[PDB]
Amino acid sequence: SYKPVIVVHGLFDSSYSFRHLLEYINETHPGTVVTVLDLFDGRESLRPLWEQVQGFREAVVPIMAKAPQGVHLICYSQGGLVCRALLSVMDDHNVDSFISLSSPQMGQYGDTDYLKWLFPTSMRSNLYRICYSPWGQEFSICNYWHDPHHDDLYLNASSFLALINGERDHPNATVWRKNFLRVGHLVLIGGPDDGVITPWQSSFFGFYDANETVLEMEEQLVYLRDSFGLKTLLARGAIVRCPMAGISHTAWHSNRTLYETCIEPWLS
(Lines of atoms letter the chains of each structure in order from A and count residues from 1; the text may use other names and numbers.)
(Lines give C-alpha, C1' and ligand atoms only; values in the text may rest on other atoms or scores of the structure.)
Protein backbone atom coordinates (compact mmCIF):
# COMPACT_ATOMS: atom_id res chain seq x y z
CA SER A 1 0.00 0.00 0.00
CA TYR A 2 2.84 2.38 0.93
CA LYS A 3 6.60 2.28 0.39
CA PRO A 4 8.85 1.78 3.45
CA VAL A 5 10.05 5.00 5.12
CA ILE A 6 13.48 5.49 6.71
CA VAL A 7 14.03 8.39 9.11
CA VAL A 8 17.44 9.93 9.78
CA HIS A 9 17.55 12.22 12.83
CA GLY A 10 19.79 15.19 13.55
CA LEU A 11 22.00 16.42 16.39
CA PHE A 12 21.68 14.94 19.91
CA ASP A 13 18.61 12.92 18.97
CA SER A 14 17.03 9.48 18.77
CA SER A 15 13.87 7.88 17.50
CA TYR A 16 12.20 9.29 20.60
CA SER A 17 11.84 12.73 19.01
CA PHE A 18 9.90 11.28 16.10
CA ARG A 19 6.97 9.73 17.96
CA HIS A 20 4.66 12.48 16.69
CA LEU A 21 5.79 11.96 13.10
CA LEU A 22 5.14 8.23 13.25
CA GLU A 23 1.66 9.00 14.54
CA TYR A 24 0.93 11.33 11.61
CA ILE A 25 2.08 8.67 9.16
CA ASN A 26 0.10 5.90 10.88
CA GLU A 27 -2.99 8.10 11.08
CA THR A 28 -2.88 8.80 7.33
CA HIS A 29 -0.91 5.99 5.68
CA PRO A 30 -1.82 2.91 7.82
CA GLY A 31 0.54 -0.03 7.61
CA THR A 32 3.48 2.04 6.43
CA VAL A 33 6.63 0.43 7.79
CA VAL A 34 8.61 3.33 9.22
CA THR A 35 12.15 2.68 10.41
CA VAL A 36 13.54 5.53 12.51
CA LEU A 37 17.23 4.57 12.75
CA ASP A 38 18.85 4.90 16.17
CA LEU A 39 22.42 5.34 14.95
CA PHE A 40 24.69 8.11 16.23
CA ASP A 41 22.02 9.18 18.77
CA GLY A 42 23.17 11.46 21.59
CA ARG A 43 26.69 12.84 21.58
CA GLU A 44 27.58 10.28 18.89
CA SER A 45 25.75 12.55 16.42
CA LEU A 46 28.84 14.76 16.62
CA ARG A 47 30.91 12.10 14.92
CA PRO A 48 32.31 12.92 11.44
CA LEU A 49 29.51 12.86 8.86
CA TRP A 50 31.43 10.58 6.51
CA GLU A 51 31.52 8.01 9.33
CA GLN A 52 27.79 8.42 9.81
CA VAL A 53 27.31 7.96 6.07
CA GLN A 54 28.92 4.49 6.19
CA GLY A 55 27.03 3.52 9.33
CA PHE A 56 23.65 4.54 7.98
CA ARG A 57 24.53 2.90 4.70
CA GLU A 58 25.16 -0.45 6.32
CA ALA A 59 21.83 -0.11 8.10
CA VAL A 60 19.87 1.12 5.07
CA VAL A 61 21.04 -1.42 2.47
CA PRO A 62 19.03 -4.34 3.94
CA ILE A 63 15.86 -2.22 4.14
CA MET A 64 16.21 -1.05 0.53
CA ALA A 65 17.06 -4.54 -0.72
CA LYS A 66 13.65 -5.70 0.55
CA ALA A 67 11.69 -2.76 -0.87
CA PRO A 68 10.38 -3.85 -4.31
CA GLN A 69 9.23 -0.37 -5.29
CA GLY A 70 11.89 1.58 -3.45
CA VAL A 71 11.81 3.43 -0.15
CA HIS A 72 11.36 7.03 1.04
CA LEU A 73 13.71 9.04 3.25
CA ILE A 74 12.85 11.73 5.79
CA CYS A 75 16.11 13.27 7.00
CA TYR A 76 15.92 15.91 9.69
CA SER A 77 18.29 18.82 10.19
CA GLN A 78 21.92 17.61 10.13
CA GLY A 79 20.51 14.27 8.99
CA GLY A 80 19.66 15.87 5.67
CA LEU A 81 23.37 16.14 4.84
CA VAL A 82 24.13 12.56 5.85
CA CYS A 83 21.34 11.45 3.53
CA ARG A 84 22.41 13.62 0.61
CA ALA A 85 25.96 12.30 0.83
CA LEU A 86 24.55 8.79 1.23
CA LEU A 87 22.41 9.01 -1.90
CA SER A 88 25.44 10.49 -3.62
CA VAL A 89 27.84 7.67 -2.80
CA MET A 90 25.68 4.59 -3.30
CA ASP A 91 25.00 3.86 -6.97
CA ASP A 92 22.36 1.27 -6.13
CA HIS A 93 20.01 3.07 -3.74
CA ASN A 94 16.30 3.01 -4.57
CA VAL A 95 15.19 6.17 -2.80
CA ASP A 96 12.03 7.63 -4.29
CA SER A 97 11.11 10.64 -2.14
CA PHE A 98 14.09 12.21 -0.35
CA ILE A 99 12.55 14.61 2.13
CA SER A 100 15.08 17.09 3.50
CA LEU A 101 13.39 18.30 6.68
CA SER A 102 15.04 21.67 7.31
CA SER A 103 18.69 20.67 6.77
CA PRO A 104 21.68 22.99 6.27
CA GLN A 105 21.97 21.66 2.72
CA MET A 106 24.37 24.45 1.77
CA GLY A 107 26.04 24.52 5.15
CA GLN A 108 25.64 26.43 8.37
CA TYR A 109 26.96 29.83 9.40
CA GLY A 110 25.35 31.18 12.52
CA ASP A 111 25.55 31.55 16.27
CA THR A 112 23.39 29.00 18.10
CA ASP A 113 22.78 27.87 21.67
CA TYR A 114 24.33 24.47 20.88
CA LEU A 115 27.30 26.16 19.22
CA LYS A 116 27.90 28.52 22.16
CA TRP A 117 27.61 25.60 24.54
CA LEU A 118 30.08 23.54 22.50
CA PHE A 119 32.45 26.45 21.82
CA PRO A 120 32.01 28.93 24.72
CA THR A 121 34.73 31.24 23.40
CA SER A 122 33.70 31.45 19.76
CA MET A 123 31.28 33.40 17.53
CA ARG A 124 30.18 32.48 14.00
CA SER A 125 32.98 34.59 12.50
CA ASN A 126 35.52 32.81 14.71
CA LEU A 127 34.49 29.16 14.44
CA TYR A 128 36.46 28.74 11.23
CA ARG A 129 39.62 29.17 13.34
CA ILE A 130 38.68 25.82 14.92
CA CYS A 131 36.40 24.14 12.42
CA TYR A 132 38.83 24.33 9.49
CA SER A 133 41.59 22.39 11.17
CA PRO A 134 42.25 18.70 10.53
CA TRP A 135 40.85 17.80 13.98
CA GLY A 136 38.03 20.26 13.52
CA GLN A 137 37.00 18.28 10.44
CA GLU A 138 36.56 15.36 12.79
CA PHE A 139 33.52 17.06 14.36
CA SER A 140 30.15 16.73 12.55
CA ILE A 141 29.11 20.41 12.79
CA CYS A 142 32.47 21.46 11.38
CA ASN A 143 31.92 19.13 8.40
CA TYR A 144 29.39 21.61 7.05
CA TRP A 145 30.38 24.87 8.69
CA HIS A 146 30.38 27.22 5.68
CA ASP A 147 32.13 30.53 6.41
CA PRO A 148 31.41 32.93 3.53
CA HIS A 149 34.36 35.10 4.64
CA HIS A 150 37.00 32.37 4.44
CA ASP A 151 35.84 30.58 1.32
CA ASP A 152 39.41 29.67 0.41
CA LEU A 153 40.12 27.92 3.71
CA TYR A 154 36.68 26.29 3.49
CA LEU A 155 37.28 24.84 -0.01
CA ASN A 156 40.56 23.72 1.36
CA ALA A 157 39.61 22.22 4.70
CA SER A 158 35.99 21.05 4.47
CA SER A 159 36.17 17.28 4.24
CA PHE A 160 32.42 16.85 3.81
CA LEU A 161 30.30 19.75 2.52
CA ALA A 162 32.76 21.16 -0.02
CA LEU A 163 33.34 17.61 -1.24
CA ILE A 164 29.78 16.36 -1.80
CA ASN A 165 28.98 19.75 -3.35
CA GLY A 166 31.73 19.37 -5.92
CA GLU A 167 33.13 22.73 -4.78
CA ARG A 168 36.43 20.90 -4.53
CA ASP A 169 37.27 18.57 -7.40
CA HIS A 170 37.63 14.90 -6.66
CA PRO A 171 37.86 11.76 -8.85
CA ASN A 172 34.28 10.59 -8.26
CA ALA A 173 32.33 13.86 -8.58
CA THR A 174 30.68 12.66 -11.81
CA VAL A 175 29.61 9.35 -10.33
CA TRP A 176 28.31 11.00 -7.15
CA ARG A 177 26.20 13.33 -9.28
CA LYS A 178 24.95 10.38 -11.30
CA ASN A 179 24.04 8.56 -8.07
CA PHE A 180 22.20 11.50 -6.51
CA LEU A 181 20.20 11.87 -9.74
CA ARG A 182 18.62 8.45 -9.12
CA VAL A 183 16.36 10.03 -6.51
CA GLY A 184 12.70 10.36 -7.46
CA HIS A 185 11.97 13.62 -5.68
CA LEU A 186 14.03 16.07 -3.65
CA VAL A 187 11.49 17.51 -1.21
CA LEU A 188 12.94 20.63 0.42
CA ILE A 189 11.24 21.73 3.62
CA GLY A 190 12.30 24.74 5.68
CA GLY A 191 11.19 28.20 6.73
CA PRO A 192 11.97 31.81 7.86
CA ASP A 193 11.13 30.99 11.46
CA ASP A 194 13.49 28.08 11.93
CA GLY A 195 15.78 29.84 14.38
CA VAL A 196 18.72 27.48 13.97
CA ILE A 197 19.60 26.74 10.33
CA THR A 198 21.45 29.87 9.23
CA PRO A 199 20.72 31.12 6.72
CA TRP A 200 17.42 29.24 6.97
CA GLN A 201 17.44 29.34 3.16
CA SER A 202 20.24 26.76 3.35
CA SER A 203 17.25 24.32 3.32
CA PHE A 204 16.60 25.41 -0.20
CA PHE A 205 20.33 25.34 -1.15
CA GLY A 206 20.41 29.09 -0.75
CA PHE A 207 23.41 30.57 1.04
CA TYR A 208 25.42 33.57 2.14
CA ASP A 209 27.29 35.82 -0.25
CA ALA A 210 30.70 37.13 0.84
CA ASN A 211 28.65 40.15 1.99
CA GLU A 212 26.20 37.86 3.75
CA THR A 213 23.52 38.44 1.15
CA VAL A 214 21.40 35.30 0.93
CA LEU A 215 21.57 34.08 -2.67
CA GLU A 216 19.05 31.66 -4.15
CA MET A 217 19.93 28.10 -5.12
CA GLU A 218 20.08 29.21 -8.76
CA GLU A 219 22.57 32.02 -8.13
CA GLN A 220 25.33 29.63 -7.10
CA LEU A 221 27.97 27.72 -9.03
CA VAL A 222 26.83 24.52 -7.32
CA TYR A 223 23.67 24.94 -9.39
CA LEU A 224 24.85 26.63 -12.59
CA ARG A 225 27.63 24.05 -12.95
CA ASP A 226 25.20 21.26 -11.98
CA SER A 227 27.94 19.83 -9.68
CA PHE A 228 25.71 17.24 -8.07
CA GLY A 229 22.59 17.35 -10.21
CA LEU A 230 20.71 20.30 -8.76
CA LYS A 231 20.09 21.80 -12.21
CA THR A 232 19.13 18.47 -13.75
CA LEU A 233 16.84 17.68 -10.82
CA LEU A 234 15.13 21.06 -11.03
CA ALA A 235 14.52 21.02 -14.79
CA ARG A 236 13.13 17.50 -14.40
CA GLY A 237 10.58 18.71 -11.86
CA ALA A 238 12.14 16.60 -9.11
CA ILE A 239 12.73 19.40 -6.57
CA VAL A 240 9.69 20.20 -4.47
CA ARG A 241 10.16 23.47 -2.59
CA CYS A 242 7.99 23.54 0.51
CA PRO A 243 8.63 26.67 2.67
CA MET A 244 6.69 27.27 5.90
CA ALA A 245 6.61 30.34 8.13
CA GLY A 246 5.19 29.10 11.40
CA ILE A 247 7.69 26.42 12.38
CA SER A 248 10.70 26.67 14.67
CA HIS A 249 13.65 24.28 14.11
CA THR A 250 12.34 21.86 16.80
CA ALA A 251 8.80 21.57 15.39
CA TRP A 252 9.35 20.45 11.79
CA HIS A 253 8.75 16.80 12.73
CA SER A 254 5.87 17.64 15.20
CA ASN A 255 3.38 19.66 13.18
CA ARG A 256 0.33 17.93 11.68
CA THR A 257 -0.15 20.81 9.21
CA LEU A 258 3.43 20.74 7.91
CA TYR A 259 3.27 16.97 7.64
CA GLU A 260 -0.01 17.10 5.68
CA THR A 261 1.22 19.84 3.37
CA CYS A 262 4.88 19.00 2.81
CA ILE A 263 5.40 15.35 3.77
CA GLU A 264 2.29 13.19 3.34
CA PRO A 265 1.94 13.95 -0.41
CA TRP A 266 5.37 12.46 -1.08
CA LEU A 267 5.04 9.29 0.97
CA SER A 268 3.61 7.00 -1.70
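Sequence positions for chain A are given in Swiss-Prot numbering; the residues included correspond to 35-302, in order.
Keep in mind that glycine also has a Cβ here, set from the backbone N, Cα and C atoms.
Annotated active site, nucleophile per Swiss-Prot: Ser111, in sequence order, evidence recorded as a curator's inference. What Swiss-Prot records for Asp228, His283 is active site, and it gives a curator's inference as the kind of evidence. In Swiss-Prot, a mutagenesis experiment is listed as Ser111 to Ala, annotated with the note Abolishes palmitoyl-CoA hydrolase activity. Recorded in Swiss-Prot as a mutagenesis result, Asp228 to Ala carries the remark: Abolishes palmitoyl-CoA hydrolase activity. Quoted from Swiss-Prot, the note on mutagenesis experiment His283 to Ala is: Abolishes palmitoyl-CoA hydrolase activity. Where Swiss-Prot documents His287 to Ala as a mutagenesis experiment, the accompanying text is: No effect palmitoyl-CoA hydrolase activity.
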Rounded to the nearest Å - Cα separation of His283 (mutagenesis position) and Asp228 (mutagenesis position): 4
For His287 (mutagenesis position), what residues in its own chain, 6 or more apart in sequence, show a Cβ-Cβ distance under 8 Å? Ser51, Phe52, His54, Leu55, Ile108, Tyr110, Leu135
Identify, in sequence order, the residues in the chain of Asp228 (mutagenesis position) that are 6 or more apart from it along the sequence and have a CB within less than 8 Å of its CB; answer 'none' if there are none. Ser136, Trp234, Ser237, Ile281, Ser282, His283, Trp286
Under 8 Å between C-beta atoms and at least six apart in sequence, can you list the same-chain neighbours of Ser111 (mutagenesis position), or say none if there are none? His43, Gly44, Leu45, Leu135, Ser136, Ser137, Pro138, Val230, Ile231, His283, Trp286
